[PDB]
Amino acid sequence: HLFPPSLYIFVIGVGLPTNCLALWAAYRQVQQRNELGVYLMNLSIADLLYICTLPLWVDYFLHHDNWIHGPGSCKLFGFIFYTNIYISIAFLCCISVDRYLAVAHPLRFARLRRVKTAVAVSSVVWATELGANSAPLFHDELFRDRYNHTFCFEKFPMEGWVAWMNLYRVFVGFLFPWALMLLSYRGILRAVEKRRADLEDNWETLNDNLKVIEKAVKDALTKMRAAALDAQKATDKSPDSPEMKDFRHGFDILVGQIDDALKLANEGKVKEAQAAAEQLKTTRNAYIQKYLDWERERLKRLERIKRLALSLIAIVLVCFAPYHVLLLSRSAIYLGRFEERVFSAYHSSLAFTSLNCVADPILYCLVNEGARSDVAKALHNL
Amino acid sequence: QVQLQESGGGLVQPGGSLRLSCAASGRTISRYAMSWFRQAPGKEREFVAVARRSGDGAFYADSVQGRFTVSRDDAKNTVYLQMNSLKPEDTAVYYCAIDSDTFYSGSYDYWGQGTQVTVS
Amino acid sequence: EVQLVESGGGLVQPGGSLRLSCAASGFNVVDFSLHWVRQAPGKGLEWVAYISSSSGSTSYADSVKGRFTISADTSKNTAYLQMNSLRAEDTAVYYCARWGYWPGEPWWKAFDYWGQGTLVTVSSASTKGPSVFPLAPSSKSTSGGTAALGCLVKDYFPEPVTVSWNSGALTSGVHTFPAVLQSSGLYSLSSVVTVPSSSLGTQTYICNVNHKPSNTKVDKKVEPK
Amino acid sequence: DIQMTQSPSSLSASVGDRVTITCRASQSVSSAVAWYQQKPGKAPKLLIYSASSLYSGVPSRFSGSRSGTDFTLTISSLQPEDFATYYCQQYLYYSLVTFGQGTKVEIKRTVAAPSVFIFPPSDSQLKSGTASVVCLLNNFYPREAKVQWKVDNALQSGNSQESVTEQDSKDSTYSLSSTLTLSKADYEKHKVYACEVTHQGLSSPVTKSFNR
């Protein structure tokens, strides 16, 4: 075969030091109360668990004719295999969903972004998955109907009782969480742009009505007040931080100034209402730089979120889609009447999914920004 | 102007069901209330159910409450009456009518012809 | 305890005036904006006037500009609405309501507290007792069923007329309709009781009409001809 | 000038039923719409403020929201205590306060046409130089009704009054009456004074009449 051994040797040699460092970094992120540290820690643990058994396989392909270890060794490798294959999908999905909640509903779902909750979610995911794939251990009939005990591969022919289970495993274990990841990504872009659908309308309302007041007053001020109030609501769509406290304050000042201009417009003093409206320029000019600095710290944060969502989609598509396509085709090729090309490609493609164990740790450079910190550490070590 | 057409009906066994249908022809009826009336032999002109324009609900006579449901499809410009769990006393001619008053006062100008329903 | 208490309503002739008061308890008048909201009989709510004694700012609905004056005196913790040159159209229940100041919740929470409201009725009509007429049923109407018998209480003024049947003995099947204001400036009620046809004979029915404002009590027997 | 329009001016619902009341602003209003509950004879009570939040003391049955200029009030399950007139109110500024016209939630009932009676004028009022003819509609289950007065088959207009009771506390029905106003000089003419009553629950108008 040659290719499988080469890929597996590469995955062990790179993935083990890499996953050990990634696990340490995830722990450090958890200690900092970064909710994404738990999912990354669970992925790193699932990976280290998977990798530690792979050398026996590799040895089988490199130096031995058959499975000298006995049938007992195929049950655990397979189980472990399927575990690694799915757990990493379930956690990549959990990460994408968490990020969408963090962007689309920052306050209504704040209770779901605590570390304790992420831990409970991890516990539920592990117990549910491990249970779902635990049956072949309880009973053997399956394990024998699906595998040739003399070599840890699945029978070239397949029987029912599993012919449909493989479809269940592709529709629920792949298409479902993948569609959820794509939907999460779309939802993030829509919420963000829609966050570009409310403030620009408010800024234009305020700026153009002010232009009207200076040339024309009650009507323009009435519209400005409504826009100013909605701009505060936008401030409150985000969690508290000193800049949000300051923007709400700035708006209370702006609204009060609009009200003084209205008082004068109601009295009927156009010149005075206009002079009062001009103080809205003095006020907005006090917050322009703050707003601009604040948005830059946003565009970069959104860039990181979008890149993470896209990277997760690309990881699932490249590492797992080839097997789920060949597995679905292989099952489909049996629901009735080339055969050998499907097998050959499927078995080569089964080695490919082991690359998830190398791509995963890369996510640490996207989640936080301690990537730069680690680079500095390495430079210092040098 | 409007000549309401009616369909559905026929013979059903007790406890069974029928779905009657009424359609406008010559005008759009999305702005008017549509009512069903029943002419039993002898016991003529009983109100059965009315469907108001939209979100305005529907109302039923005591004798058909629960047992009958009236609903509408504005896109099709039709009215439907579900007759569910019928008894022999529900044998009658069922008439669809247009309430011309957009304020829902019950001014009925268009009566249909009536579809005969026999239970048992 | 948070209260707004209106007083000073009553009957005024067109072109005349009333001074309504709104006393506050719990909170001071200066702590919030006061609003008057009007509700004409049978109508929805209309905002009428505003005062903020903390800024000296007032405003009025277009329908009352130059006619009403709103003011307040915080030393008595009481606000006032001076209603001059009243028109028939100003008949309404006037409610005093509390809305706080911007910023924050006192503003977003709007008319959290309303007073009880006071009625202002503007009319040239003088006080009148009723004319009470027997709306006797015909023996040929809805024969064999339930007859409707009643009394018509016509051309009375002011509004608060009580009608009862058989001195409070007959409450079942009794409908007293809201009075309608007539073009004459006077009001008219109709009170109908439903009774089994046979009871026509016997069970004499008496319409007991009571007008406290005119010290008048009228007892009429309603009987078929 | 910022008008608010409530769509379901009258809504019928059962106890335990789901009620939605929709109000539209004529222009942008921030979430500055409040909902009030008014029961006859009482000042309005605040239910919802800022187009969302409940006022303390208000049952969880009430909720509402904003979508652009469209605001809604929802009662998740009507209780016997919720049959009230609800008002939509705009609060952008102290001087700009406007109310919607209000929507009344009525108790749902089955349909029945009213019994109709005619009450002729009699000597005790005719001697005063006036006349009145009273038409009575009892126990109508839906609210909507139309009553036409006709004299010698001429349709009259502008010379009659109408009054409707509140839903009866035991039956949840309405009674309506109307009075035709005539001077004696008008009553002394014509032979037939008739009341033509049309209702959604009737297949055809029902008439009752008075032949002088």
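Along the chain as shown, residues are numbered 1 onward.
This entry, so its header tells us, was determined using electron microscopy, 3.2 Å.
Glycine is treated like the rest: Cβ placed from N, Cα and C.
Quick look at what Swiss-Prot annotates:
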type	residues	note
MUTAGEN	A:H1 to Y (Swiss-Prot position 17)	No effect on pH-sensing activity
MUTAGEN	A:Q29 to A (Swiss-Prot position 45)	Induces a shift of the optimal pH for activation
MUTAGEN	A:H63 to Y (Swiss-Prot position 79)	Displays smaller cAMP, rho, PLC responses to mildly alkaline to acidic pH of 7.1 but almost the same or higher responses to severely acidic pH values of 6.5-6.2
MUTAGEN	A:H347 to Y (Swiss-Prot position 269)	Displays smaller cAMP, rho, PLC responses to mildly alkaline to acidic pH of 7.1 but almost the same or higher responses to severely acidic pH values of 6.5-6.2
MUTAGEN	A:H347 to A (Swiss-Prot position 269)	Decreased proton-induced G-protein coupled receptor signaling
MUTAGEN	A:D360 to N (Swiss-Prot position 282)	Impaired ability to sense protons
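What Swiss-Prot annotates, mapped onto the structure for a quick look.
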residue : record               : contacts (Cβ under 8 Å, 6+ apart)
A:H1    : mutagenesis position : A:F61, A:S348
A:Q29   : mutagenesis position : A:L36, A:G37, A:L40, A:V367, A:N368, A:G370
A:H63   : mutagenesis position : none
A:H347  : mutagenesis position : A:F153
A:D360  : mutagenesis position : A:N19, A:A22, A:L43, A:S44, A:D47, A:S88, A:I315
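A:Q29 (mutagenesis position) falls within a helical segment according to DSSP. A:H1 (mutagenesis position) carries neither a helix nor a strand DSSP state and counts as coil.
Under the DSSP three-state reduction, A:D360 (mutagenesis position) is assigned to helix. Here 5 residues go unmodelled in the deposited structure, bounded by A:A216 on one side and A:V217 on the other; the Cα atoms of these bounding residues are 7 Å apart. At the Cα atoms, A:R337 lies 11 Å from A:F338, with 5 residues between the two left unmodelled.
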